[PDB]
Amino acid sequence: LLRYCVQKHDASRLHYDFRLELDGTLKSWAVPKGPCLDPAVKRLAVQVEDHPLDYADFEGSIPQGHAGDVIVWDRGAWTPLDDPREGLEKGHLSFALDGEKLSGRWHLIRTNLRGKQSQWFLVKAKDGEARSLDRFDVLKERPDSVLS
Ligand SMILES: [Mn+2]
Ligand SMILES: [Y+3]
Ligand SMILES: [Y+3]
């Protein structure tokens, strides 16, 4: 019921935008190296600006001098296993994803370091959907848009 989406943003530096609907907006993290199904791998996820729910369906171009083009790399629904509001606040989200590419449980983990609160890490939870990185790299295996 709660919408999630991952956008592949080919800007100056390639990266993935990981979005989770909550309270009528999309909580968004910029994940430079993209999500990983390997529970042993920790991917940087820099918290960024909230985006409107309809942006989840956006494919196109962020104008030059402002930044490349964007596709919806994955989409579906997400479910928090623990209170999401208190989760973002305390700096830890335990949640499940139900989409095209990413599925199973995940963790968003924020650093405790003062002056670095935008620094999180996206880690795959050990479950049936977990896949070793050297056997299955979801970025390589499923590289294209789910809308076009
Ligand atoms: Mn971006
Ligand atoms: Y509180
Ligand atoms: Y399918």
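Chain A residue numbers are taken from Swiss-Prot; in order, the displayed residues are 34-99, 102-183.
Backbone N, Cα and C define each Cβ position, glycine as well.
Among the sequence features in Swiss-Prot, the mutagenesis site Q40 to A is noted as follows: 41% ribonuclease activity, 7% 3'-phosphatase activity (in PE domain). For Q40 (mutagenesis position), the same-chain residues lying six or more positions away in sequence with a CB closer than 8 A to its CB are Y49, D50, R52, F91, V105, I106, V107, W108. In the three-state DSSP classification, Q40 (mutagenesis position) falls within a strand.
Cβ neighbours within 10 Å of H42 (mutagenesis position), excluding its own Cβ and spanning all shown chains: 18. The annotation that Swiss-Prot gives for the mutagenesis experiment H42 to A reads: Loss of ribonuclease and 3'-phosphatase activity (in PE domain).
Look at Swiss-Prot and you will find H42, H48, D50 tagged as Mn(2+) 1 binding site.
Mapped onto three states, the DSSP output places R46 (mutagenesis position) in coil. Within 10 Å of the C-beta atom of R46 (mutagenesis position) sit 10 other C-beta atoms, taking all shown protein chains into account. For the mutagenesis result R46 to A, the note given in Swiss-Prot is 16% ribonuclease activity, 20% 3'-phosphatase activity (in PE domain).
Record note (Swiss-Prot) on the mutagenesis of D50 to A: Loss of nuclease and 3'-phosphatase activity (in PE domain).
According to DSSP, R52 (mutagenesis position) sits within a strand segment. What Swiss-Prot says about the mutagenesis result for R52 to A is this: Loss of nuclease and 3'-phosphatase activity (in PE domain).
Among the mutagenesis entries in Swiss-Prot is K66 to A, noted as: 3% ribonuclease activity, 28% 3'-phosphatase activity (in PE domain). The Cβ of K66 (mutagenesis position) has 14 neighbouring Cβ atoms from other residues within 10 Å, across all protein chains displayed. Under the DSSP three-state reduction, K66 (mutagenesis position) is assigned to coil, being neither helix nor strand.
Annotation for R76 (mutagenesis position): same-chain Cβ neighbours under 8 Å, separated by at least 6 residues, are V64, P65, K66, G67, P68, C69, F156, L157, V158. Swiss-Prot lists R76 to A among its mutagenesis entries, and the accompanying note reads: 1% ribonuclease activity, 16% 3'-phosphatase activity (in PE domain).
Around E82 (mutagenesis position), the same-chain residues six or more apart in sequence whose CB sits under 8 Å from its CB are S61, listed in sequence order. A mutagenesis experiment is reported in Swiss-Prot for this position, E82 to A, and the note states: Selective loss of 3'-phosphatase activity (in PE domain).
Swiss-Prot gives this note for the published mutagenesis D83 to A: 57% ribonuclease activity, 50% 3'-phosphatase activity (in PE domain). According to DSSP, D83 (mutagenesis position) is assigned to a strand segment.
According to Swiss-Prot, the experimentally introduced change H84 to A is described as follows: Loss of nuclease and 3'-phosphatase activity (in PE domain). Take the CB of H84 (mutagenesis position) and look out to 10 A: across all protein chains shown you find 18 other CB atoms.
For the mutagenesis experiment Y88 to A, the note given by Swiss-Prot reads: 7% ribonuclease activity, loss of 3'-phosphatase activity (in PE domain). According to DSSP, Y88 (mutagenesis position) sits within a helical segment. Other Cβ atoms within 10 Å of the Cβ of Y88 (mutagenesis position) number 17 in total over all chains.
Annotation: residues between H99 and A102 (2 in total) lack coordinates; Cα distance 5 Å. Every protein chain considered, the tally of other Cβ atoms within 10 Å of the Cβ of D50 (mutagenesis position) stands at 24.
Between the alpha carbons (Cα) of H48 (Mn(2+) 1 binding site) and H42 (mutagenesis position) lies a span of roughly 6 Å.
Residue density at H48 (Mn(2+) 1 binding site): 19 other Cβ atoms are found within 10 A of its Cβ, drawing on all protein chains shown. Each residue contributes its Cα atom, and for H42 (mutagenesis position) and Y88 (mutagenesis position) those atoms are 13 Å apart.
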